[PDB]
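A.B. asks: There's a structure below that I have some questions on.
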Amino acid sequence: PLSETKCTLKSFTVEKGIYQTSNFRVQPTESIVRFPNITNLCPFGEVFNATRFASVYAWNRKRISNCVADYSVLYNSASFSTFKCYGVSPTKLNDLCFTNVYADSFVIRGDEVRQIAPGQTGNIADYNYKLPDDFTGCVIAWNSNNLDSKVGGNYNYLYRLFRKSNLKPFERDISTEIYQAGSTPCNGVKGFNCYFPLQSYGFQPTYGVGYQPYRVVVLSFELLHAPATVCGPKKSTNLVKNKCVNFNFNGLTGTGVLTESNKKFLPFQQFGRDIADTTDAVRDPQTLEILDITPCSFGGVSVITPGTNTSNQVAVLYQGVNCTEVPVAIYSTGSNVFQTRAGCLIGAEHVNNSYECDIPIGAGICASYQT
Amino acid sequence: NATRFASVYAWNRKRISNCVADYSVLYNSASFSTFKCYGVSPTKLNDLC
Amino acid sequence: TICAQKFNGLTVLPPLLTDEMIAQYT
Amino acid sequence: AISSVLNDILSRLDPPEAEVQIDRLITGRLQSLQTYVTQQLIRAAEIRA
Amino acid sequence: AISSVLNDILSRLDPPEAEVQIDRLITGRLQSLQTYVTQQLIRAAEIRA
Amino acid sequence: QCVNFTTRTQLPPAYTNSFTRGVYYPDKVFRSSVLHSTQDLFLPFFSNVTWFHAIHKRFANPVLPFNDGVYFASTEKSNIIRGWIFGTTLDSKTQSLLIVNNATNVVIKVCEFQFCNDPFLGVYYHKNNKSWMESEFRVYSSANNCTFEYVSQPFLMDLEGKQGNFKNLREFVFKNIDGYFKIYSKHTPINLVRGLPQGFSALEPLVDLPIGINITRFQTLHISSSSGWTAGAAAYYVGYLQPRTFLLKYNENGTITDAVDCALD
């Protein structure tokens, strides 16, 4: 600590006084991981390995809930031509928890895939499938030419070429109403400057790379704003109390000391907040008990030193710290320990005889180097 | 709607001024294969000076 | 005539003259 | 930033995107400390007076 | 920013592009008014003295 | 089964002052001894709530619009009101929502229902055991594609008794937002004859079902020689939710005890 004061003051000589040095902070004893004991895996075989997808004008929307995800099977699959996320990293998906998950499944031409991304425009993004500017989620696609292409052209997949106005994010319009591009009104099936609104893709095995059919699944899930229904493949650990721990309760990551709380959460409630609108209590997601959350002790470290021209002996004040914490941080010899109202004072001898103040410690206490 | 345009090496340059335009006739017409803007949105042309 | 403050890195230091020491000078 | 909580940025984004979001929190939290210290220096002059 | 007028930013950039320039104008003007209030607090001590 | 109910008196629509009612817990977070400001779709304080009632002579089951979510309340004796119809077409062209609050639990079901013009429920009186038993649900003629179904936590509610004034106040909030249909509820004891009770209590959330259907209208479900009946006295109130900022007061036990409407005065 004397070399720490010389370092902090940028000087090889230090005058008699009390100087601030790197803050004391009690470290996690162990981690805690808690999630509900759900087992069944999500419908990723029925979403990504389905026999066929719908046309882009009638894109399918499947709900994924009450299941465990395994995104290493999907991301590591060589069949996927792109697996690109816009509000999460693909490697974080297995280390992450999901509120609501929706799979949007449809087929488009590889040249049109460029319009599926958030913030885009053009006939696909404008008339059949738009993502929001701040889209959080992942776009997954693979070449399906062997599955969905025919030598004369598999025209069974359609898009929307005509529409009265542009559509909003995640709007789906299946309607086949005839569109009038000219100012003159029309009736029946077709006429001058009057068009059928949908158009078929020219899906042929002779098409160049980009002109071939790609199957697209877009995961448009939401994070950290509602009760979770899809989750990472994490095993729940044992739960401990009366110790400083790195806890995680259904994604509630933090470091603190857990204790049994008297806060009466209502049947619909799971997390408890303080006047500052921050979490101060949590109900365990598997065992229905409420734990009071308080972070570990920490504060500045003050070094008390006579002059360098006097002595190399120094004393250390752990500000805002209960003495209990010192042996926990196994000066650990002690036999000079004393709890002051400023914090835990170590390396200094407590003397009952009152003297005039020399080096100020705080809360009525002062130190000095004496015989 | 002119009868014919010039060769691209001698492209014609006509001045449009002291008049009111109606860009809904051009943008909404199905006869046009390309209507691409690069410093304005095609939807803004009718709400623009 | 506090807990959240210390929990967010805010530390309040005690005065050198306590509420009795200030009253003793008075 | 996408979240006020540094752990929610680090739990969702890699080393490239997480630093971009965290720099928003560093600049804003840094401005909040300069605002607090400026108000405390100006109020300290009132208490000195 | 591109322009100090917010209507010029809104009438030009797309919604996703305008947020960047608007953030520059908001942050800058937050510093402008913060600097004003700071100097007014400094001068307030002079007039109070 | 479906029957055209013609026995009823025609009166103009009545309105009453909602003192401080229509507040609910907007989130699932515990708070205590704090003042928290929040904006959500609540019934505005001191607003004109529309009044409907069944008498002797009266039996209100009309189709009413459902705009931005609706506050429902019921002043009751003898448990006569038994449920609600929510939907857009209500005739099997689309899905529709049926909610019934029977003697034991709340049941929620979404089908391509073909509803009756005048729907009602029925109870067997003194059938052998000498106890009144809910046994009839004459509300829809067909249900072609029942996609969603939910059953609440069970409870015990009686089907018998007679009193000179209304004793139970049952309050509900129904919202249909971004495909998620939310139900909030609270029960409060009262001593009133024919007016909206003066008081304050916050509604606890019950269930949030992702039903994904359009609800634009609703219709009440009341409990009853093949037509004509005596309607047991019961009354309910309909108000529409508005986006309003409130300052909420949490007590030591974490219960909202008071609230301030930021646009009131």
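Residues displayed in chain A correspond, in order, to Swiss-Prot positions 295-624, 636-676.
Determination method: electron microscopy, 3.6 Å.
Cβ coordinates come from backbone N, Cα and C, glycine included.
Under the heading of mutagenesis, Swiss-Prot lists A:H519 to P and annotates it as follows: Increased resistance to human covalescent sera neutralization. Quoted from Swiss-Prot, the note on natural variant A:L368 to I is: In strain: Omicron/XBB.1.5, Omicron/EG.5.1. Looking at Swiss-Prot, you'll find the natural variant A:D405 to N noted as follows: In strain: Omicron/BA.2, Omicron/BA.2.12.1, Omicron/BA.2.75, Omicron/BA.4, Omicron/BA.5, Omicron/BQ.1.1, Omicron/XBB.1.5, Omicron/EG.5.1; complete loss of interaction with host integrins. Quoted from Swiss-Prot, the note on natural variant A:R408 to S is: In strain: Omicron/BA.2, Omicron/BA.2.12.1, Omicron/BA.2.75, Omicron/BA.4, Omicron/BA.5, Omicron/BQ.1.1, Omicron/XBB.1.5, Omicron/EG.5.1. Variant annotation in Swiss-Prot: A:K444 to T, described as In strain: Omicron/BQ.1.1; the structure shown retains the original residue. Swiss-Prot lists A:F490 to S among its natural variants, and the accompanying note reads: In strain: Lambda/C.37, Omicron/BQ.1.1, Omicron/XBB.1.5, Omicron/EG.5.1. Quoting Swiss-Prot on the natural variant A:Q613 to H: In strain: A23.1. According to Swiss-Prot, the natural variant A:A653 to V carries the following note: In strain: 19B/501Y. In Swiss-Prot, the entry for natural variant A:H655 to Y states: In strain: Gamma/P.1, 19B/501T, 19B/501Y, Omicron/BA.1, Omicron/BA.2, Omicron/BA.2.12.1, Omicron/BA.2.75, Omicron/BA.4, Omicron/BA.5, Omicron/BQ.1.1, Omicron/XBB.1.5, Omicron/EG.5.1. The structure shown retains the original residue.
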A.B. asks: Name the residues of the same chain, 6+ apart in sequence, whose Cβ is under 8 Å from the Cβ of A:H519 (mutagenesis position)?
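C.D. replies: Long-range Cβ contacts: A:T393.
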A.B. asks: According to DSSP, which of helix, strand or coil covers A:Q613 (variant position)?
C.D. replies: strand
A.B. asks: On a C-alpha basis, identify the one among A:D405, A:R408, A:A653, A:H655 that is nearest to A:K444 (variant position); the candidates are the variant positions.
C.D. replies: A:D405
A.B. asks: If you measure A:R408 (variant position) to A:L368 (variant position) at Cα, how many Å is it?
C.D. replies: 21
A.B. asks: Spatially speaking, which of the variant positions A:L368, A:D405, A:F490, A:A653 is closest to A:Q613 (variant position)? Use C-alpha to C-alpha, please.
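C.D. replies: Result for A:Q613 (variant position): the nearest of the variant positions is A:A653.
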A.B. asks: Who sits close to A:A653 (variant position): which same-chain residues at least 6 apart have their Cβ under 8 Å from its Cβ?
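C.D. replies: A:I598, A:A609, A:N641, A:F643, A:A672 - these are the non-local Cβ neighbours of A:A653 (variant position), listed in sequence order.
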A.B. asks: Counting only residues 6+ away in sequence within the same chain, which have a CB under 8 Å from the CB of A:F490 (variant position)?
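C.D. replies: Same-chain residues close to A:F490 (variant position) (Cβ under 8 Å, separated by 6 or more) are A:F456, A:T470, A:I472, A:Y473, A:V483, A:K484.
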A.B. asks: Could you state the CA-to-CA distance between A:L368 (variant position) and A:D405 (variant position) to the nearest Å?
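C.D. replies: So the Cα of A:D405 (variant position) lies 23 Å away from that of A:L368 (variant position).
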A.B. asks: Going by DSSP, is A:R408 (variant position) part of a helix, a strand, or coil?
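C.D. replies: Looking at the DSSP assignment, A:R408 (variant position) belongs to a helix.
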A.B. asks: Can you give me the Cα-Cα distance between A:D405 (variant position) and A:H655 (variant position) in Å, rounded to a whole number?
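C.D. replies: Each residue's Cα considered, A:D405 (variant position) and A:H655 (variant position) end up 80 Å apart.
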A.B. asks: Provide the number of Cβ atoms within 10 Å of the Cβ of A:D405 (variant position), excluding the reference atom itself.
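C.D. replies: A 10 Å sphere around the Cβ of A:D405 (variant position) contains 15 other Cβ atoms.
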